[PDB]
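A.B. asks: Before I ask anything, let me first share the structure, which is written out below as structure tokens.
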Number of protein chains: 2
Amino acid sequence: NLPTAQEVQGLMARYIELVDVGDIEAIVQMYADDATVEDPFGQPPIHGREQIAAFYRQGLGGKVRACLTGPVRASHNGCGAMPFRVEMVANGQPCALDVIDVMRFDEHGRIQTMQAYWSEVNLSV
Amino acid sequence: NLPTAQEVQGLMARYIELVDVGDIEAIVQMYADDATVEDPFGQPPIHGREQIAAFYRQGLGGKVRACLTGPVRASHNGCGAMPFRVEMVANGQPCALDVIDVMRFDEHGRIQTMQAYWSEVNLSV
Ligand SMILES: C[C@]12CCc3c(ccc4cc(O)ccc34)[C@@H]1CCC2=O
Ligand SMILES: C[C@]12CCc3c(ccc4cc(O)ccc34)[C@@H]1CCC2=O
């Protein structure tokens, strides 16, 4: 909760930068050591930087680009939400996915929890 | 959870239509009889259609316009999130607010919970 609303926007916007360039290790470092990731929201949670790193590597190493599609909405309790689009190549087929992540940051300015909202109704070829 | 992902997008997009025209009674009817609203997220929850109606009337009757700024992100468990902008007139001063609502729908296709993410860093004159 330590991050102010402006710090949240900055942090979350940097995250999207990292996913865009694919700096997996830099992304894992933004998360708390024991953070949880629910992506897509509804699935079972992923816990810990090791698992998170595996998750991101499995999804980024290949091909994948991402960018904010609107400003970052931030609350005053270290929480935030942002809209963005991901463009990837699915086994030859060019694809895009519109997503919204809700993140809760801890007192050290690290991501404690992340939830990504999307399903195939958000996929587009 | 009854609503499919496509039904979620439709429902949430209709909600924004209702806020745009200001049909308060129609908006209250989209919510479950005992739904809770947290707006801005972080504040104490509002419970029940009576309180919800008061909330919406206090905020809409005046002046206020709203519209989706991106597609609706929907999961498969009756949950959804959408980005939108609200344009209002603050005591003479024209203003806009970028928001993201996360909604959970119940088995009857009604909104059980709504959380709006935003703060003054999202306000713009
Ligand atoms: C893995 C993936 C690329 C990146 C990505 C996806 C879904 C949600 C995400 C949420 C994030 O916060 C960062 C990256 C992704 C896609 C699912 C299908 C795909 O190719
Ligand atoms: C009340 C309000 C107009 C409508 C509105 C606001 C904030 C969050 C919202 C979330 C909604 O899902 C629907 C409408 C609003 C503004 C706060 C300042 C203002 O003028």
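We number chain B the way Swiss-Prot does; in order, the residues shown are 2-63, 65-127.
Yeah, the Cβs are placed from backbone N, Cα and C, and that goes for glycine too.
Annotations for this protein, taken from Swiss-Prot, read as follows:
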{"type": "MUTAGEN", "residues": "B:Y16 to F", "note": "Reduces activity 2000-fold. Reduces activity 10000-fold; when associated with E-103; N-103 or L-103"}
{"type": "ACT_SITE", "residues": "B:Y16", "note": "active site, proton donor"}
{"type": "MUTAGEN", "residues": "B:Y32 to S", "note": "Reduces activity 4-fold"}
{"type": "ACT_SITE", "residues": "B:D40", "note": "active site, proton acceptor"}
{"type": "MUTAGEN", "residues": "B:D103 to E", "note": "Slightly reduces activity. Reduces activity 10000-fold; when associated with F-16"}
{"type": "MUTAGEN", "residues": "B:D103 to A or L", "note": "Reduces activity 100-fold. Reduces activity 10000-fold; when associated with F-16"}
{"type": "MUTAGEN", "residues": "B:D103 to N", "note": "Reduces activity 4-fold. Reduces activity 10000-fold; when associated with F-16"}
{"type": "BINDING", "residues": "B:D103", "note": "substrate binding site"}
{"type": "MUTAGEN", "residues": "B:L125 to A", "note": "Slightly reduces activity and reduces protein stability; when associated with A-127"}
{"type": "MUTAGEN", "residues": "B:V127 to A", "note": "Slightly reduces activity and reduces protein stability; when associated with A-125"}
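Structural setting of the listed features?
C.D. replies: Close to B:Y16 (mutagenesis position) in the fold, though at least 6 residues off in sequence, lie B:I28, B:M31, B:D103, B:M105, B:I113, each with a CB less than 8 Å from its CB.
When Cβ atoms from all protein chains are considered, those within 10 Å of B:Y32 (mutagenesis position) total 24, not counting its own.
The Cβ of B:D40 (active site, proton acceptor) has 18 other Cβ atoms within 10 Å, all protein chains considered.
Mapped onto three states, the DSSP output places B:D103 (mutagenesis position) in strand.
A sphere of 10 angstroms centred on the C-beta of B:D103 (mutagenesis position) encloses 25 other C-beta atoms.
Sequence-distant neighbours of B:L125 (mutagenesis position) (same chain, 6+ apart, CB under 8 A from its CB) are B:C97, B:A98, B:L99.
B:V127 (mutagenesis position) falls outside any helix or strand according to DSSP and counts as coil. Around B:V127 (mutagenesis position), the same-chain residues six or more apart in sequence whose CB sits under 8 Å from its CB are B:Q95, B:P96, B:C97, B:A98, listed in sequence order.
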A.B. asks: Hey, how far is B:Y32 (mutagenesis position) from B:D40 (active site, proton acceptor), Cα to Cα, in Å?
C.D. replies: 14
A.B. asks: Determine, from DSSP, whether B:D40 (active site, proton acceptor) sits in helix, strand or coil.
C.D. replies: coil
A.B. asks: Of B:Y16, B:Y32, B:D40, B:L125, listed as recorded positions, which ones have a Cβ less than 6 Å away from ligand 2?
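C.D. replies: Close enough to ligand 2 are B:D40.
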